[PDB]
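Undergrad: This is the structure I want to talk about, given as structure tokens.
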Amino acid sequence: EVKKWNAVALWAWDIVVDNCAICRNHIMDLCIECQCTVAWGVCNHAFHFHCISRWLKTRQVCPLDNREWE
Amino acid sequence: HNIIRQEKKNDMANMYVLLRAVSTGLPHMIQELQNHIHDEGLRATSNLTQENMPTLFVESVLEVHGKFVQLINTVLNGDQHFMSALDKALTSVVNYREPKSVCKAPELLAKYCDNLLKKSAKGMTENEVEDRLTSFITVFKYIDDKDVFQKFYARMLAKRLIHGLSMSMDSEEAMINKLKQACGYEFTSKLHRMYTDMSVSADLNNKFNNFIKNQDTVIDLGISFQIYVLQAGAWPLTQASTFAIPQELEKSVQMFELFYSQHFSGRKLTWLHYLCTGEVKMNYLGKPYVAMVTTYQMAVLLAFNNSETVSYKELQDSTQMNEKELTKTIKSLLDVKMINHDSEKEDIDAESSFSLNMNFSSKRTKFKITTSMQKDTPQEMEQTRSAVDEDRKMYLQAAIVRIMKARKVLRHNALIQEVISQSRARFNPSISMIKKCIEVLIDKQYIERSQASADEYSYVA
Amino acid sequence: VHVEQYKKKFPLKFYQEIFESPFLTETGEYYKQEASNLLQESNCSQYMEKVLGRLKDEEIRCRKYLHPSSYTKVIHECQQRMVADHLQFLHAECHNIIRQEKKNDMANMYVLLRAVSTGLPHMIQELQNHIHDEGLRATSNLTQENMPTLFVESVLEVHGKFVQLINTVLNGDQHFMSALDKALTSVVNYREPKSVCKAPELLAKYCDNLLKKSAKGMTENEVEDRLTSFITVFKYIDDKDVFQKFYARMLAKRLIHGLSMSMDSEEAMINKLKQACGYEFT
Ligand SMILES: [Zn+2]
Ligand SMILES: [Zn+2]
Ligand SMILES: [Zn+2]
């Protein structure tokens, strides 16, 4: 009828280890040019809209996974 | 040399001041006092052995030190030479080891401090706790292999924290502050990360609950859920059974993973099911009973909600759990007699089938399996010692590399001595182990034996 | 080789013209075949182990059989066949290796890639991307509540661990510690904080905490060690002049009110800065 469950979560290989792979800035702070906009991508990776826009216009590939990010 | 063995305080003062007047009177007194204190401390520490009570190993030493310090303050005017001699004499006492026997002193001190912090020690006031631990750190000052104590205390602290068995986080924070002053911040950085993660987990659960309330569609998980989020860098849980989660927990797992992906992007979660525990309610009996069991035990119990009798193959397929731990879990459940083994054989085999115990009766409606984390297994200490040995190997290799690079040219004995100087505080190293590390680094081409002399080593790069 | 004993010019010409060329050709062909076969099946780490095994066997056999002169050329050909041909594949996978590393695994990257000239510089750049990014995690996570303590220990730990990794593994190649300095220098100076020179003024705050008497304080001997470690951070910091202007102001307030715990401590503080910059800075 009633069930209670205690669990432990273990995490590694964070994207916030590198934060933006485009710029040298945090996942939450402003970009290099900007310093605003957290644009989530279907690529399961978080980058600034200014970062992903600039480094997608010049190269459609995502540097981390070597494929296309949106 | 005779008059120290049976001493007269006035005579001691007279001979002490007279020897202080002369230039060379002191060293014989210093050495003989060091030897006498060494022998007395060895006699004191050898008095008791394996009497199930570890505080004596601390307490007696304290007393001896106290007695001696009183004397050194009373008639010796607290001369620093005598202070240093007392320190040298007391160094051997704690670092005493039986032949072929490893030094259990760091283990004993870790057990003592853990026992003080455990809720089993009730009626003990916090001020008295911190006074005892102030004495404890003073005793610890004489320990050589701080790394072993560090690892043991880290494991014990993790065990206490995961189950909330500590007095109060202020107490352990004061302890880590005291240890940090004692050996530097580096000695306590991982433990500070541990405490920080423990503190943050509450806000993590709060944010998770806020996300739950903020979902577009109201979700009824059907279970009460609490989870704890752990960093890989400080938690000593590096071991990784292809166990299958029960379907009831799949909804909660998926929704929490979605939460963590949305709020903490790019963080890859890992589940330690063997550590996850939970509350199970049996309603098929005459009274509703409540059990505190692990996820593996819970999965076996839920497998019976669809059939009263389950074969071993069915359980193993439903859980995808390895034979050894599945057998262990089944035996543990059989011990409480919540299930009945349908095969006459005492050994559980592949053909073993198990039936639900409709006749189960317990003195408590809500019951728990005793935490074996408090229990000590001889294998665990040996594994910890092996890990510490590997860490010592790596650190000694590091020290050799740093010294060799800093000098850019050095002798064999000079490298050995500088390694000895660098690692003396961290642990007691050994010459043969240093030579082994040197050979290994030669094999990997960090250093090369000098062409002028094999006793000199030169940096390859 | 001994037949041409008495010829004055080109004594080894017959040896090279009868034996060495076919031996080189067939050994190159054989190791091309072996490299292809191993790459067809092996894993990156296993291929790494097996190429080292083959290169260890080659030295032994060549010492056993051929002339003392011809070791180098055969070894060079063997090197030019295995690692050089598949160098691009090794570069591709190196990204994952550095971000999460096995001590033995990525160590052998240094040994193999050292022989080929062009391969090495790619790795040194990849390390900078990882090491700098990790430091950003250390900084951006810091809380504004107690700033002075956070910077001093955090960046040192990042510096200390990466110093520990680099020398235990990569044979401490000079170029590599240069990569350490450039990335670390970049980290300490950022524009994201609203206040410009936020870190340099916070150094004075950390010094201000040490400028106070702090009767319930730590040992002055280790205090100098903190300052000794503090200077290590100071070198990576660009705006040294801003620090001196701020530092004298709080130093003056500490001195005029006697807030300093000991005059000798300040003298060492002055002395240590002298070897750092000195002259007008001190
Ligand atoms: Zn960015
Ligand atoms: Zn922006
Ligand atoms: Zn992506």
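Using the numbering of Swiss-Prot, the residues shown for chain B are 283-522, 525-745, in order.
How was it done? The header gives electron microscopy, 4.2 Å.
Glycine is treated like the rest: Cβ placed from N, Cα and C.
Pulled the feature table from Swiss-Prot, pasting it below:
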type    : residues        : note
DOMAIN  : B:675-735       : domain 'Cullin neddylation'
MUTAGEN : B:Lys621 to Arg : No effect on conjugation with NEDD8
MUTAGEN : B:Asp660 to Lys : Activates UBE2R2-mediated ubiquitin chain extension in the absence of neddylation; when associated with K-664 and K-675
MUTAGEN : B:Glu664 to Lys : Activates UBE2R2-mediated ubiquitin chain extension in the absence of neddylation; when associated with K-660 and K-675
MUTAGEN : B:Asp675 to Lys : Activates UBE2R2-mediated ubiquitin chain extension in the absence of neddylation; when associated with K-660 and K-664
MUTAGEN : B:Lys689 to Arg : Loss of conjugation with NEDD8
MUTAGEN : B:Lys719 to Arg : No effect on conjugation with NEDD8
Undergrad: Write out how many residues of the domain 'Cullin neddylation' (B:675-735) are helix, how many strand and how many coil, based on DSSP.
TA: 42 helix, 6 strand, 13 coil
Undergrad: Which one is it: of the mutagenesis positions B:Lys621, B:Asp675, B:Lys689, B:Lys719, whose Cα lies the shortest distance from the Cα of B:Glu664 (mutagenesis position)?
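TA: Nearest in space to B:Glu664 (mutagenesis position), counting only the mutagenesis positions, is B:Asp675.
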Undergrad: For each of B:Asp660, B:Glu664, B:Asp675, count the other CB atoms within 10 A of its CB; which of these mutagenesis positions has the top count?
TA: B:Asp675
Undergrad: Measure from the CA atom of B:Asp675 (mutagenesis position) to the CA atom of B:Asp660 (mutagenesis position) and give the result in Å, rounded to a whole number.
TA: 22
Undergrad: If I take the alpha carbons of B:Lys621 (mutagenesis position) and B:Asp675 (mutagenesis position), what is the distance between them in whole Å?
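TA: Cα to Cα, B:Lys621 (mutagenesis position) and B:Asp675 (mutagenesis position) are separated by 44 Å.
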Undergrad: Mutagenesis positions B:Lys621, B:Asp660, B:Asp675, B:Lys689, B:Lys719: which sit with Cβ under 8 Å of a chain A Cβ?
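TA: Filtering B:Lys621, B:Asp660, B:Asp675, B:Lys689, B:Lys719 for a Cβ under 8 Å from chain A leaves none.
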Undergrad: Rounded to a whole angstrom, what is the C-alpha distance between B:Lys719 (mutagenesis position) and B:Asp675 (mutagenesis position)?
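TA: Here the two Cα atoms are 16 Å apart.
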Undergrad: How many Å separate the Cα atoms of B:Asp675 (mutagenesis position) and B:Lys689 (mutagenesis position)?
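TA: Cα to Cα, B:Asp675 (mutagenesis position) and B:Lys689 (mutagenesis position) are separated by 21 Å.
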Undergrad: Near B:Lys689 (mutagenesis position), which residues of its own chain have a C-beta under 8 A away, given they sit six or more steps off in sequence?
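TA: When sequence neighbours closer than 6 are ignored, B:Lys689 (mutagenesis position) has B:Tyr743 within Cβ distance under 8 Å.
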Undergrad: Three-state secondary structure of B:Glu664 (mutagenesis position) from DSSP?
TA: helix
